[PDB]
Amino acid sequence: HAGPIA
Amino acid sequence: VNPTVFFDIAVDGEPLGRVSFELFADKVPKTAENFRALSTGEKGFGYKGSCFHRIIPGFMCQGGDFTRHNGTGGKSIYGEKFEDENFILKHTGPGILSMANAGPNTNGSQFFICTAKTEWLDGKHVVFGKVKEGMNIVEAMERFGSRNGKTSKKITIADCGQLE
């Protein structure tokens, strides 16, 4: 699973 | 010379607006040419029809997963994934277009549009473009997001391509 996080 | 591409966004089939981006092919070529070629559809797959599966207000809008539509796969123009070009460019603020990876050197097709300064992503995510016009469209579809990224409405890239 891809994607930036805060 | 820096390519300009765009996204025609729609909220549940109903056209919302256009968002255009400048791609820094001069700094990040493979990464820029990847996004450029996927925005037009120069290979049969691409961003057309795909949606923004993950939207977090005050953070970003993530799309690019045209194959799974969840964040699992998607694919670049070089088979599956490719390494990080570099980290020259930083997440300075809203409009910033960055690659949405799953650990170092796994850039595929996924990306995210920033709606705030996200410097903590600097060095982790390759910044390769930025919204030129339509930051109010990106902001409109942002309200149709949530905390976990679930979208309260179906935000899609109704159309896309290269303007120069």
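What you see of chain B is 2-165, where the numbers are those given in Swiss-Prot.
From the backbone N, Cα and C atoms, a Cβ is placed for every residue, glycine too.
According to Swiss-Prot, the feature domain 'PPIase cyclophilin-type' maps to B:7-163, an assignment based on sequence analysis.
One entry in Swiss-Prot concerns the mutagenesis experiment B:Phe60 to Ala. Its note says: Loss of ability to stimulate MAPK/ERK phosphorylation. The number of other Cβ atoms within 10 Å of the Cβ belonging to B:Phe60 (mutagenesis position), over all protein chains shown, comes to 21.
Looking at Swiss-Prot, you'll find the mutagenesis B:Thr107 to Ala noted as follows: No effect on peptidyl-prolyl cis-trans isomerase activity. Reduced interaction with BSG/CD147 and ability to induce leukocyte chemotaxis. Sequence-distant contacts (6 or more apart, same chain, Cβ under 8 Å) of B:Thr107 (mutagenesis position) comprise B:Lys82.
The annotation that Swiss-Prot gives for the mutagenesis experiment B:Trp121 to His reads: No effect on peptidyl-prolyl cis-trans isomerase activity. A C-beta separation below 8 Å, combined with a sequence spacing of at least six in one chain, links B:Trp121 (mutagenesis position) to B:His92.
Swiss-Prot lists B:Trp121 to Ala among its mutagenesis entries, and the accompanying note reads: 200-fold decrease of sensitivity to CsA. Reduced ability to stimulate MAPK/ERK phosphorylation. Reduced to three states, the DSSP call for B:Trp121 (mutagenesis position) is helix.
Quoted from Swiss-Prot, the note on the mutagenesis of B:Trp121 to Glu is: Loss of peptidyl-prolyl cis-trans isomerase activity.
Close to B:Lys125 (mutagenesis position) in the fold, though at least 6 residues off in sequence, lie B:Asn102, B:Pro105, each with a CB less than 8 Å from its CB. Annotation of the published mutagenesis B:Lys125 to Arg in Swiss-Prot: Loss of acetylation and interaction with TARDBP; the original residue is retained in the structure shown.
B:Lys125 to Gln appears in Swiss-Prot as a published mutagenesis result, with the remark: Acetylation-mimetic mutant; no effect on its interaction with TARDBP.
Under mutagenesis, Swiss-Prot gives B:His126 to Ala with this note: Loss of peptidyl-prolyl cis-trans isomerase activity and interaction with HCV NS5A. Loss of ability to stimulate MAPK/ERK phosphorylation. The secondary structure of B:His126 (mutagenesis position), as reduced to three states from DSSP, is extended strand. In sequence order, B:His92, B:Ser99, B:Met100, B:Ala101, B:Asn102, B:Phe113 constitute the residues six or more apart from B:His126 (mutagenesis position) in its chain with CB-CB distances below 8 Å.
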